Amino acid sequence: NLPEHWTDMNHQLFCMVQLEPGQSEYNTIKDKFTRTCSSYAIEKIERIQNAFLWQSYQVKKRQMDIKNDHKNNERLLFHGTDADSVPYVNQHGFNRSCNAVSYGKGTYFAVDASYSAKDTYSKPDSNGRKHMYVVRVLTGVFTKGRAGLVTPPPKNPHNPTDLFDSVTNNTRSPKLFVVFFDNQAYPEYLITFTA
Amino acid sequence: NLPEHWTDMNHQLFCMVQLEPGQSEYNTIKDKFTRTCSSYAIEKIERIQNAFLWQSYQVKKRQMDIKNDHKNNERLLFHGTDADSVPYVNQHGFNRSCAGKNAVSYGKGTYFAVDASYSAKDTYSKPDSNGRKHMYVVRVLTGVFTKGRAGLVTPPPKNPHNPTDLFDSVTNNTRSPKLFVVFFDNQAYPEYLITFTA
Ligand SMILES: O=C1N=NC(=O)c2cc(OCC3CCCCC3)ccc21
């Protein structure tokens, strides 16, 4: 059930597709980044076409839409990483088992590209290049996190196994989200850029 | 995609079904257990019907069936646990983030035993305040495996020059496997819960 805007993959199940500058899709992703990172230079934007990761993510989306009884469970967020982690994320997505983790032992995503653009996250490589993903994240129903969580808290400790979907730094005005399960986040675009 | 022999759950996403001694379904699990645990006695065997865990696991199985040549990717293995963990495993499955360090570590992941006698150790199936021990019977996507190492947080690569193309699982011994370790969510479906006593 591969999305229409994906380009043909000659019957393969993984491809990184470089976007054409000045076309609709590239302009949309560039604008999301330049909202907070207009001082940075974009070398390229690639679309991640990973059929298996997409399948597993879409199953978790359909389940969360049923569980929560509404369809507003997805946000587009940013994730900076080092060059040596890019092949793993492209093929396998995000892994909590692989910086501060003050809101719990999960994978962190930023609302603002400027946060992910810090050298501690998007570490410049031996050529000065920095790497940041644009990510579809199933944030669903969220609560404030805290140090040492291995899953989100329960919604009511009367039923300890009915969990929040994610945690955040601030519930009224979130700037980051943490997810604790595989296939709750789909890396959709990779931005390669310089300071 | 829910199996046609499951009980009708009437819109519900989750149910535990108590099996009847003398049914083939009960007897096969009883025999699999008693092969190595004939000193213990079974109280009851429950079929775990968890729609979401089943969906996510069957998607992973179809993907491993495509990726691997013509491999039998699935084994039926045992997992002992404490009573405090049973409600979470029934609803959410096996979380590597909650796993203990094993007395012989082949990596940081969830451990599954070939023999019920391994899982029947008090270290894993801790007796509760009523002297009941709990063991799951689990469908596990072992796939293509190699001998593990204590340092691992994912299975190792098949080829050191292609670090992202990974083994599916690791074992203690490739020639005579007695334990498997998996490192990803929805690679194991808790199928039956055995409640047993001395
Ligand atoms: O883009 C990111 N890539 N990798 C991260 O680990 C990461 C982490 C992150 O917030 C970490 C949080 C910040 C406030 C204090 C506690 C810790 C935000 C973005 C990122």
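Sequence positions for chain B are given in Swiss-Prot numbering; the residues included correspond to 481-678, in order.
Method reported for this entry: X-ray crystallography, 1.7 Å.
Each residue, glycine too, has its Cβ placed from N, Cα and C.
According to Swiss-Prot, the feature domain 'PARP catalytic' maps to B:482-678.
One mutagenesis experiment named in Swiss-Prot is B:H559 to Y, and its note says Abolishes catalytic activity. Annotation for B:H559 (mutagenesis position): same-chain Cβ neighbours under 8 Å, separated by at least 6 residues, are B:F574, B:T590, B:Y591, B:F592, B:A593, B:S599, B:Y604, B:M615, B:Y616, B:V618, B:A668, B:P670.
According to Swiss-Prot, the mutagenesis experiment B:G560 to A carries this note: Slightly reduces catalytic activity. Abolishes activity; when associated with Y-559 and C-604. Secondary structure from DSSP puts B:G560 (mutagenesis position) in a beta strand.
Annotation of the published mutagenesis B:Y604 to C in Swiss-Prot: Reduces catalytic activity 20-fold. Abolishes activity; when associated with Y-559 and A-560; the original residue is retained in the structure shown. Look at B:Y604 (mutagenesis position): DSSP puts it in coil.
B:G560 (mutagenesis position) counts 22 other C-beta atoms within 10 Å of its own C-beta, drawing on all protein chains shown.
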